[PDB]
Amino acid sequence: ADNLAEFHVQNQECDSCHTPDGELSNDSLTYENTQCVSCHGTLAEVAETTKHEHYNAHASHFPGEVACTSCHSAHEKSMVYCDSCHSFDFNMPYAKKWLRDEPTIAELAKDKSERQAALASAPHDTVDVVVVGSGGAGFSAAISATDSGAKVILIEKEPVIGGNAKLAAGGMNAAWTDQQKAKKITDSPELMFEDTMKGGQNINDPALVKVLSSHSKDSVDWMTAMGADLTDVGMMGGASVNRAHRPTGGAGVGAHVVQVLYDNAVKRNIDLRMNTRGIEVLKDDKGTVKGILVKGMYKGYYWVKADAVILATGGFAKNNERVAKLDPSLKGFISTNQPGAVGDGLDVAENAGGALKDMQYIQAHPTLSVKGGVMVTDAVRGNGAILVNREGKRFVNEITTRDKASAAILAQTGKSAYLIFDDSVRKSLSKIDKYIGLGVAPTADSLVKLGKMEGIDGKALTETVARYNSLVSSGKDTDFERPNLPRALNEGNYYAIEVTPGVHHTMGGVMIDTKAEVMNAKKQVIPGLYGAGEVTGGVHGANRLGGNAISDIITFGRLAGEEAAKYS
Ligand SMILES: Cc1cc2nc3c(=O)[nH]c(=O)nc-3n(C[C@H](O)[C@H](O)[C@H](O)COP(=O)(O)OP(=O)(O)OC[C@H]3O[C@@H](n4cnc5c(N)ncnc54)[C@@H](O)[C@@H]3O)c2cc1C
Ligand code: HEM
Ligand code: HEM
Ligand code: HEM
Ligand code: HEM
Ligand SMILES: O=C(O)/C=C/C(=O)O
Ligand code: NA
């Protein structure tokens, strides 16, 4: 057979997959996926039959209920979603090579005939609020608006939920929480505000940073009430004390937070629509929001009538062409991001009259795996790892800010460096076992053996770790002035991970006020239009602190949903 449908129709009728009249159920293909499951079992049941030692197409870190049609199309060849970040040895029937080629908002202007036809028709739905994007900010706004009495529709352009938020690792910043107190940590909202402004080179909007610090404990409390585990509290770069909250034992914060938000949306029967892209905010004769034009992958163009639209579409760090025009020093770099993080939401905002700010400030993460091409968490360093060069020496304070850390690594022989750690560090942060499973953390029972394996001077490496351990014992790093020295590297075996910088987070974006209301270039509010999360500018100034994005998306998402409900 040339395709999956052709295979099935050898022994099955059309209505084995389809509704009675043949029409597709909706853009999520709810009915059609139900039929796959009726014969093959759930995703978990299928996974029992496709196990490899270290990977499984049908059992991954993705949260929510991943639809079969995300990867298996019926009437044409289709792509394995995992191929957008990894290169596992797969043999999916009727596969083709991964390629993402999504038209820009401007390119879609050529659908004049089809768009005018849609706008001339009745609205397909009439509701209170539409939320655009199923990351942390979007789920938070949808839940908070619903709890405030509003009827919501939540849309996602990708086949899967979660955006970049489902990938988050190191933690969510807050002060001064019950969780911190239980771990004998002393902190304050004031100290979090001070650290944040200093980190951003004092470019941040202070009114927006005040919302970030003052609402941070409430946001940890809100997630915890909904079922989240945020009880482990670690250190990240630029923080005066430990304040990065994550699950027990040091597991990833992102996939967990998104799973909790998804379960809470399902509990409330929130209308969530996959493969549905927001195209154009609609405004009335007086310039207030009246609805939104969307494009369903399967059902085509239609519009929704609503009082308010909340843009929660994330950043543009995957789009290297756009990145390079704003910061040429990042041209040609790899990125940490999901394949859809290209900035189309910003285009939607500008077309509706919203102004942008701080767009020139773009963050590289200092430690992506050279071998696997994925983010390796800053929490590996926070919990005690060091960095060495090919000469086997330390060369930087491992918990300095991200710009200086990236510059330092690129200045070393080969434009990369190695994370070095032991079994005490490994046991303190369960996320590390994920890098070991991926095959990117080679190991040996001595540093001489490990250096020989990886091309690091073995004698120098050995002396480097002995010296560092002496500095830990004495309590002061006289070599690089690292201010936090949590563990000696001296238990069990040793590990190395080769690392290099990659494009990560876009600090700029749409201009909002403290009520998450979008403003134009004259600083006038556009009535009914809101923005929340990485799509916004002004919160993080010239440089974002590790842990501050997950804090931002829950706080600003929740407040946007409440304000939109009140407005409606
Ligand atoms: C690997 C990785 C690890 C990270 N770890 C951390 C961490 O530990 N701590 C931390 O604080 N930050 C971390 N960050 C940063 C943080 O996760 C992101 O800033 C966060 O994902 C921003 O959330 P969001 O809701 O604004 O956007 P996202 O989570 O990116 O969600 C936006 C969604 O909207 C969509 N969308 C876009 N345009 C449209 C459209 N036109 N119509 C419909 N849908 C649209 C999507 O495709 C995407 O699903 C990490 C980022 C990465 C990439
Ligand atoms: C729904 C759209 C759906 C999908 C997706 C799906 C997957 C799938 C694959 C990938 C194969 C392997 C094909 C090959 O070897 O070339 C396969 C094969 C079988 N299927 Fe299926 N399947 C979907 C839907 C359905 C439904 C609705 C039925 C039954 C009415 C069904 C059953 C079968 C059977 C039988 C096979 C042959 C292998 C076997 O398990 O005996 N599937 N399917
Ligand atoms: C949804 C629940 C779903 C079903 C059903 C399904 C079916 C399916 C079959 C029957 C096979 C062949 C199994 C066999 O050889 O006996 C198969 C194989 C692969 N699939 Fe699948 N699949 C479902 C969902 C998904 C999704 C969401 C993805 C991508 C994230 C995906 C991809 C793959 C891949 C890759 C394979 C080959 C596996 C391997 O080589 O190890 N499927 N699927
Ligand atoms: C039986 C021979 C059969 C027919 C006929 C048929 C038709 C059909 C059409 C016309 C579409 C497109 C509809 C639109 O664009 O509005 C479509 C799309 C999908 N189908 Fe189908 N289809 C037949 C058989 C089957 C079988 C056996 C399956 C499942 C294994 C199946 C499923 C799907 C799915 C999923 C889609 C969405 C697009 C895609 O994945 O290709 N159909 N079909
Ligand atoms: C697609 C559904 C998919 C699968 C399957 C998959 C697997 C996978 C494995 C086996 C690992 C090693 C650790 C583990 O066993 O969980 C791993 C690690 C990371 N991945 Fe992944 N992955 C899939 C898809 C994607 C995509 C599309 C991205 C990027 C947008 C991505 C990212 C990452 C990252 C980062 C890691 C590092 C470990 C961690 O952060 O947990 N994956 N993945
Ligand atoms: O865990 C990390 O390294 C990333 C943190 C962040 O971007 O905030
Ligand atoms: Na931003």
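Note that the numbers count up from 1, one per residue, in the order the chain is shown.
The way this entry was determined, per its header, is X-ray crystallography, 1.7 Å.
Even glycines carry a Cβ here, placed using N, Cα and C.
Per Swiss-Prot, these features apply:
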BINDING   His52, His58, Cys68, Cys71, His72, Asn91  heme c 3 binding site
MUTAGEN   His61 to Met  Reduces catalytic activity 5-fold. Reduces affinity for fumarate
MUTAGEN   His61 to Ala  Reduces catalytic activity 10-fold. Reduces affinity for fumarate
BINDING   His61, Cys82, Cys85, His86, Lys431  heme c 4 binding site
BINDING   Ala137, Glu156, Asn164, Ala165, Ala169, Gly170, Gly171, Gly278, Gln338, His505, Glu534, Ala549, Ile550  FAD binding site
MUTAGEN   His365 to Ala  Reduces catalytic activity by over 75%
MUTAGEN   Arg381 to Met  Strongly reduced catalytic activity. No effect on substrate affinity
MUTAGEN   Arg402 to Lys or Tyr  Reduces activity 10000-fold
MUTAGEN   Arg402 to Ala  Loss of activity
ACT_SITE  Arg402  active site, proton donor
MUTAGEN   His504 to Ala  Reduces catalytic activity by over 64%
Residue with minimal Cβ packing [other Cβ atoms within 10 Å] among the recorded positions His52, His58, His72, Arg381, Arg402: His52
For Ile550 (FAD binding site), the three-state class that DSSP assigns: helix
Number of other Cβ atoms within 10 Å of the Cβ of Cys82 (heme c 4 binding site) across all protein chains: 17
Between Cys85 (heme c 4 binding site) and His58 (heme c 3 binding site), the C-alpha gap once rounded to whole angstrom: 16
When distances run from the Cα of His86 (heme c 4 binding site) to each of the recorded positions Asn164, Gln338, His504, the nearest one: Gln338
Largest CA-to-CA spread of FAD binders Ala137, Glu156, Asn164, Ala165, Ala169, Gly170, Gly171, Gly278, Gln338, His505, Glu534, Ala549, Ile550, angstrom: 31
Separation of alpha carbons, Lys431 (heme c 4 binding site) and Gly171 (FAD binding site) (Å): 11
Close-lying recorded positions around ligand 1 among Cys68, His72, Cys82, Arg402, where CB distance stays under 6 Å: none
Neighbourhood of ligand 6 - binding-site residues from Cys82, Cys85, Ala137, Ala169, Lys431 with Cβ under 6 Å: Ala169
Cα separation, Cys82 (heme c 4 binding site) to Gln338 (FAD binding site) (Å, whole number): 10
Spatial neighbour of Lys431 (heme c 4 binding site) that is closest, considering only the recorded positions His58, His61, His365 and their CA atoms: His61
Spatial neighbours of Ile550 (FAD binding site) that are distant in sequence (at least 6 apart) but have CB under 8 A: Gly136, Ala165, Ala168, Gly171, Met172, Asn173, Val253, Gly254, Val257
Whole-number Å value for how far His52 (heme c 3 binding site) lies from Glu534 (FAD binding site) (Cα to Cα): 36
Secondary-structure category, per DSSP, in which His72 (heme c 3 binding site) falls: coil
Filtered binding-site residues, from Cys68, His72, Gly171, whose Cβ is under 6 Å from an atom of ligand 2: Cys68, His72
Fewest other Cβ within 10 angstroms of its own Cβ, chosen from the mutagenesis positions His61, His504: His61
